[PDB]
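The block underneath contains the structure these notes are about, expressed in structure tokens.
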Amino acid sequence: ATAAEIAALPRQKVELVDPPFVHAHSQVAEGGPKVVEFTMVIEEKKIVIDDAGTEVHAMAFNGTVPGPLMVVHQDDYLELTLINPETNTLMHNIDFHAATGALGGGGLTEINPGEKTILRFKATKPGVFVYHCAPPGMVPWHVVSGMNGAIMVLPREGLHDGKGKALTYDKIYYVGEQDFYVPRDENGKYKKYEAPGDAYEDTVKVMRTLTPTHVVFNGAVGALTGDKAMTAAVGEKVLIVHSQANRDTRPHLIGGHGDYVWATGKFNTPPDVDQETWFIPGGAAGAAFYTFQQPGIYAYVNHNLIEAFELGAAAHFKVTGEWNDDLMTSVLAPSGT
Amino acid sequence: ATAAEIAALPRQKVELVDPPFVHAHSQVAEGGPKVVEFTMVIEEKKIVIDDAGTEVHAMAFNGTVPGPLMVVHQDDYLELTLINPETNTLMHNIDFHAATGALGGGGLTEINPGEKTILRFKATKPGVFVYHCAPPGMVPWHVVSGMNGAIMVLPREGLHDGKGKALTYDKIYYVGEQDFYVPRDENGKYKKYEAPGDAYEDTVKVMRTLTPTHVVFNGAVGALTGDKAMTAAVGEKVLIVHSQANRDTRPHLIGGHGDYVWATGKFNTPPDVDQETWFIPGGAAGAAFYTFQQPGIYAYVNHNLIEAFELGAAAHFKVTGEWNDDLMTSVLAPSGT
Amino acid sequence: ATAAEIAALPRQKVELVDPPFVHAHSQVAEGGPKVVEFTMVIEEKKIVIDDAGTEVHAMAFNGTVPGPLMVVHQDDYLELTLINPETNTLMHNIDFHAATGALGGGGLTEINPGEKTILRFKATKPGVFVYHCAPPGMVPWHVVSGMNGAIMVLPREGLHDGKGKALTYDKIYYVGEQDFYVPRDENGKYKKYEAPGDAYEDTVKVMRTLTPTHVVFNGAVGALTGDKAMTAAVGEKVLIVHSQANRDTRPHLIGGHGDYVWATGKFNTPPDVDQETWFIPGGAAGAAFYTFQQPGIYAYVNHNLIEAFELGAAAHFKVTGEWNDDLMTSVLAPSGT
Ligand SMILES: [Cu+2]
Ligand SMILES: [Cu+2]
Ligand SMILES: [Cu+2]
Ligand SMILES: [Cu+2]
Ligand SMILES: [Cu+2]
Ligand SMILES: [Cu+2]
């Protein structure tokens, strides 16, 4: 609370990892409050988002879409050093939905190419929160170009269920969902531009339709399927953090459920249970806990099946272990009528 | 647990009924776990969804859109014999969101025309869940062709409110909301086809716009009105189950309320109370308990009034009873200004 | 119960104020149950919804979009004298979501131009509820023309958190969010019509797209900005009631949080806490309680950033007070890299 106390707190640098993987942390806080330091360089680059070679001039924190997940405990201070290289052509900033004041920090971190800034904030509330770039006048554009992520502020004493009973996960994954608005020419072919700003006008026209051309996980159609599927084993407890900085989503683990789901993302708000499909509004993050019971492949999707299977909002989970015939059994395999 | 133990469980064959009605069942489980058997034949047929003669090539479970509601209690086993007659042209399967393993069953139930299969799963979680067809690579198409429904896994001891008091209903209705995407020719007239597959290409383009041409209850505009209006009486406690396998909905009982609403559809997640309009994400089912206090006709709708009154999402309830002037009264009937 | 017992109740006529302000009231009920009287005259008037001059023929209760907020206590009787002037061309009625019977009151208040009516209903359920016009056959047209508002039925003992601790706000604002569907000409310019009737056909075509041309607060793009910006101070407890009679919204106070959010708008439903972005389904109202901690400008928006910053759903908050460096601080201001 006092100047003396804050300045005396321990400083601790963390090495970030690209989604859907998460950096090192302890569910239960180790030691007292500390100033957790992170650093992210902003990269403006063209990325291919589908099998048709469709490009997007990405604006990515730490070079990834979405930005990496930052994990701190309640009442710690998140001190982030944001850098916008001279090679970039736009001004960026950052808004932490977890922070209080200055529009989430957006007003204190507006950096042009060739600048860096250091913002500190006390994570006073526990939950998963979205963070995103918000330069005044072109907020949506930056956000829908991939410039968003989320952070997890864990209660000092780890997660718990509705009746105070502790919930300890074995694995944690971060799925950032992105709605893209790529322009098409009169023939229907997606367009490519030299610089980010060149697409500005055409993109906004697409944005106003409120109909994304692609809705993806980890920046691309299929980014989390195939060999890039997330893993687990029967018996394993998994926390799947999910975010959507600009548009609603309805997550669903096909084959499983969300045993405990902090749908609003706030840990002080009791988790719903036995969820089939949960809902996360635009501009929020949510977290679902589940203990795998059956092996095989699972499909984790946005349950608007058109957005999942036509637009690209589908990921996989490869689970190992033994099958349970009490849970499910093929009494009579598909056979002649 | 052991196959031996399950084999010794009493089995019961249940007779399914067309929505909005629900087959006979007991709120409080009568006895120990049983293996509840059901049989549904898949019927591919043309359905007329509006008074303009618009046709949809439905892929209907048990012949109706939505498929019938199956009722079992927690920890019972639901055994379904799914049949895909040789009269059909497509492979179909079934995913129960209430089940655990093999993508909810779809992976163990892929039956081509002229095949059948039998699936058994333990209803481990109490609540209303969605079920739907989901052929690999043709998922949304089958779902938006009306191939979906719901099941209700009641708690053994029946329904209860957040504080444990028993909530016993007098009537139950199942309302399945469907979002259709019907192609139109260059003149804005809805197109008709001679075969399901002939409309595939045309339908996928409409689906991608994420804008349904129709949003209807029980398969057609006006389906649940007039001869198909739901009934009740002042003093009657009614449970309205609602499902939407592909798209969000916001149910509303015009003139009444949602006394208790399990918005997520999961009974272990306490119900919201005194609701005016509840929300159900695409891919889930919710349930609302309400005791009618006033006679007259009510209108149950998706409260995006455009969807409800332009697109077709509206149903009626004809309630009998005595008017309660304490609740509402016309002090001055419409008259001179 | 009896008309004699209701007539023996004290009556109090209330003078309404234009949104975002609310007429005077007490959080805790002043004594016992009373019949609270209100009067509103319907005005069909042209309004301008943006800086380019886009006009809409609105259907406004009390001449405002949204209609004013009426405030009463649970078990009070709300007696509304609704007047439809001779200068109006259409018939109108009102559906109170807080009421029980005759389609929320709509069936008993159908008045033509030149008529008036007086409806009384008991405010039996505590919470915020929208009210809107619903002429049979033209329900959505009236609503998306601005003919909706909201009411608040406070618990007779004022607000409390989910654990019983009292929640008393210092100020209260009412944000009515409106989705408009404005036709455009062949050049993309918004169209103007002589009579509201002349706008119907073209407007219906846009409504069916389910993509509004404007999403605004208090009737217009930027209505709640500049000298019309809401105000507060550090330490000030603010209750923000938000409604959307026809379309979903997801409120977010950029730079702040929703400390206690009755997202379903029903006070008997415990509030969520520490919310970053909440959700209010079309056809409902919600309420958020927040104690300001930092000074400066805040943007209160619907967090689908395209809706917020392209469609018009952004309001501002001007907050006085001392900056809190503990909560947030610029360790290094934007500077050389
Ligand atoms: Cu940026
Ligand atoms: Cu934001
Ligand atoms: Cu099928
Ligand atoms: Cu599914
Ligand atoms: Cu009207
Ligand atoms: Cu309504």
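Shown for chain C, in order and in Swiss-Prot numbering: 40-376.
Header entry for method reads X-ray crystallography, 2.0 Å.
Placement of Cβ uses the backbone N, Cα and C atoms for every residue, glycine included.
According to Swiss-Prot, the feature Cu cation 1 binding site maps to C:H131, C:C172, C:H181, C:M186. Packing around C:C172 (Cu cation 1 binding site) is summarised by its Cβ count: 29 other Cβ atoms lie within 10 angstroms of its Cβ, all protein chains included. Under DSSP, C:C172 (Cu cation 1 binding site) is assigned to coil, being neither helix nor strand in the three-state scheme.
Residues near C:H342 (Cu cation 2 binding site) in space but far in sequence (CB under 8 A, at least 6 apart, same chain), listed by position: C:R289, C:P290, C:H291, C:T316. Taken from Swiss-Prot, the feature Cu cation 2 binding site applies to C:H136, C:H171, C:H342.
Residues or ranges marked as domain 'Plastocyanin-like 2' in Swiss-Prot: C:212-376.
For C:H171 (mutagenesis position), other Cβ atoms within 10 Å of its Cβ number 28. According to Swiss-Prot, the mutagenesis experiment C:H171 to K carries the following note: Loses nitrite-reducing activity.
The Cβ of C:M186 (mutagenesis position) lies under 8 Å from the Cβ of C:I81, C:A97, C:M98, C:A99, C:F100, C:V104, C:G106, C:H131, C:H171, C:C172, each on the same chain and at least six residues away in sequence. C:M186 to E appears in Swiss-Prot as a mutagenesis experiment; the accompanying note says: Contains only a type II copper atom and fails to catalyze the reduction of nitrite.
Taking Cβ-Cβ distances under 8 Å and a sequence separation of 6 or more, the neighbours of C:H181 (Cu cation 1 binding site) in its chain are C:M98, C:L129, C:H131, C:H171, C:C172, C:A173, C:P174. Taking a C-beta cut-off of under 8 Å and a sequence gap of six or more, C:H136 (Cu cation 2 binding site) has these contacts in its own chain: C:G143, C:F168, C:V169, C:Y170, C:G322, C:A323, C:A324. Listed recorded positions (C:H131, C:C172, C:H181, C:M186, C:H342) with a CB under 8 Å from any chain B CB: none. Contact annotation for chain A: of the listed recorded positions (C:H136, C:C172, C:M186, C:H342), C:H342 place their CB atoms under 8 A from a CB atom of that chain. One way to see the shell of the Cu cation 1 site is to take the Cβ centroid of C:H131, C:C172, C:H181, C:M186; the remaining same-chain residues with a Cβ within 8 Å of it are C:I81, C:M98, C:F100, C:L129, C:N132, C:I133, C:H171, C:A173, C:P174, C:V182, C:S184, C:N187. Under the DSSP three-state reduction, C:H131 (Cu cation 1 binding site) is assigned to strand.
Checked against ligand 6, the recorded positions C:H131, C:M186, C:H342 give no residue with a Cβ less than 6 Å away from one of its atoms. The Cβ of C:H131 (Cu cation 1 binding site) has 25 other Cβ atoms within 10 Å, all protein chains considered.
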